[PDB]
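**Student:** This is the structure I want to talk about, given as structure tokens.
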Amino acid sequence: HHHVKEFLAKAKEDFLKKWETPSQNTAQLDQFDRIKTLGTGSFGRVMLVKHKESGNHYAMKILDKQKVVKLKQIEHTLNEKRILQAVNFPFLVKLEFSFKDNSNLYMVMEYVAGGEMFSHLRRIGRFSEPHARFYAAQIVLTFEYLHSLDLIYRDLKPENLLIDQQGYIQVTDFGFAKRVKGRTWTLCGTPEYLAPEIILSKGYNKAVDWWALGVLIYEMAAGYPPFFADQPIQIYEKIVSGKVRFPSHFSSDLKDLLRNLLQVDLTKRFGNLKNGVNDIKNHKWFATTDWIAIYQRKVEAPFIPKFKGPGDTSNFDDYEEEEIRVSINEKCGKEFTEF
Amino acid sequence: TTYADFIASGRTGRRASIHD
């Protein structure tokens, strides 16, 4: 496929134009009716909203400016918006609008009613290998796309993968995403998904995303992650030992792929070798995978979330609701000028 | 079993991201 190579070069050109001249201020708060909280965090939350003029539903991420500054997450938050407004791929949640007011930053994303892979995985227990492979292929293509733009994702986990109406994956949460050529050092991610080099503070590159994919595939197929414990420190100890045990039901091909992704030695890890992503795409475990058909979304999904209207929130957990405050005074104006 | 140990553990719910 010289196809992929020319798709990616054209993709980079579109990305670079938007990266260099980002869109800003494309809606305002009173154009949306807020319906229900879909998730929370230490400096913000995500709400289901309805856009009054179209009637469309969106997921609106609301960030408290003062809290973002206090917790020293300015660069990460600016990274998120700048990257989101510039990318475009079948398996990435789309940013539809963004704006800010006196108190908050807002990113209005497409709403994916099927809920997080997390909920479905815990409920079902584990996914069959073809089911896990279907999702894994989507992540492979998405990381190929992101890494080609010099982006590192850094927060792969089932909680950040939404299942759409066609049963396909939509990756959300670009809060730790960064455009970087060369090494970076920020200790971020989720404990169970951190690569050894992050934990050991040595500097790391995009190979950490491929390690995380190994953890994700293991967790989808097993129903539990390869390294778990009640405290992060004990999890880290297991991760850096790199000893992995596999369930009895894992196929030989799956175990071999995972030995190569969950390789503690950076320089031997699939995705990070001479042939790059092709080592993964060409692996026996993916022999049945039609990569083009996946990209084109022509493969029949193994699972479709039950759907009862746009606006249905049954696939999401209940959260405690709270006011959206907008101060009469502008907060942190200079810090977020480019947002 | 490993599964039973996981399910009895404190980390079966949605996992918070960290930065540090």
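All residue numbers here begin at 1 and follow the chain in the order shown.
Positions of Cβ are set from backbone N, Cα and C atoms, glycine also.
Pasting the relevant annotations from Swiss-Prot:
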- A:32-286: domain 'Protein kinase' (DOMAIN)
- A:38-46, A:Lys61, A:110-116, A:157-160: ATP binding site (BINDING)
- A:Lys61 to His (Swiss-Prot position 73): Reduced interaction with SMO (MUTAGEN)
- A:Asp155: active site, proton acceptor (ACT_SITE)
- A:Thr186 to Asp (Swiss-Prot position 198): No phosphorylation by PDPK1 (MUTAGEN)
- A:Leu194 to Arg (Swiss-Prot position 206): Reduced interaction with SMO (MUTAGEN)
- A:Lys274 to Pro (Swiss-Prot position 286): Impaired inhibition by the R-subunit (MUTAGEN)
- A:287-339: domain 'AGC-kinase C-terminal' (DOMAIN)
- A:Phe316 to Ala (Swiss-Prot position 328): Reduced catalytic activity and impaired inhibition by the R-subunit (MUTAGEN)
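If you look at the structure here, what lies around each of the features I listed?
**Tutor:** The DSSP secondary structure for A:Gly115 (ATP binding site) is coil. Counting Cβ atoms from all protein chains shown, A:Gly115 (ATP binding site) has 19 others lying within 10 Å of its own Cβ.
The Cβ of A:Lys61 (mutagenesis position) lies under 8 Å from the Cβ of A:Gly44, A:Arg45, A:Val46, A:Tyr106, A:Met107, A:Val108, A:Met109, each on the same chain and at least six residues away in sequence.
If you take the C-beta of A:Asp155 (active site, proton acceptor) and look for same-chain residues 6 or more apart in sequence within under 8 angstroms, you find A:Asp173, A:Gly175, A:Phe176, A:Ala177, A:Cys188, A:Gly189, A:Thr190, A:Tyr193.
Classification of A:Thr186 (mutagenesis position) by DSSP places it in coil, neither helical nor stranded. Other Cβ atoms within 10 Å of the Cβ of A:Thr186 (mutagenesis position), summed over all protein chains shown, number 16.
Within 10 Å of the C-beta atom of A:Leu194 (mutagenesis position) sit 26 other C-beta atoms, taking all shown protein chains into account.
Sequence-distant contacts of A:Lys274 (mutagenesis position), defined by Cβ-Cβ distance under 8 angstroms and a gap of at least six in the same chain, do not exist. DSSP classifies A:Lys274 (mutagenesis position) as coil under the three-state reduction.
Within 10 Å of the C-beta atom of A:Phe316 (mutagenesis position) sit 21 other C-beta atoms, taking all shown protein chains into account.
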**Student:** Nearest of the mutagenesis positions to A:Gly41 (ATP binding site) by CA-CA distance, picking from A:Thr186, A:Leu194, A:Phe316?
**Tutor:** A:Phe316
**Student:** What recorded positions from A:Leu38, A:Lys61, A:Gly115, A:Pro158, A:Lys274 have a chain B Cβ less than 8 Å from their own Cβ?
**Tutor:** none
**Student:** Count the Cβ atoms, other than its own, that fall within 10 Å of the Cβ of A:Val112 (ATP binding site), considering every protein chain shown.
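**Tutor:** Summing over all protein chains shown, A:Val112 (ATP binding site) has 24 other Cβ atoms within 10 Å.
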**Student:** List the residues of the same chain that sit at least 6 positions away from A:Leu38 (ATP binding site) in sequence and have their Cβ under 8 Å from its Cβ, in sequence order, or write 'none'.
**Tutor:** A:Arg45, A:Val46, A:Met47, A:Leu48, A:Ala59, A:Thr313, A:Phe316, A:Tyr319
**Student:** Tell me, by DSSP, whether A:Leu194 (mutagenesis position) is helix, strand or coil?
**Tutor:** coil
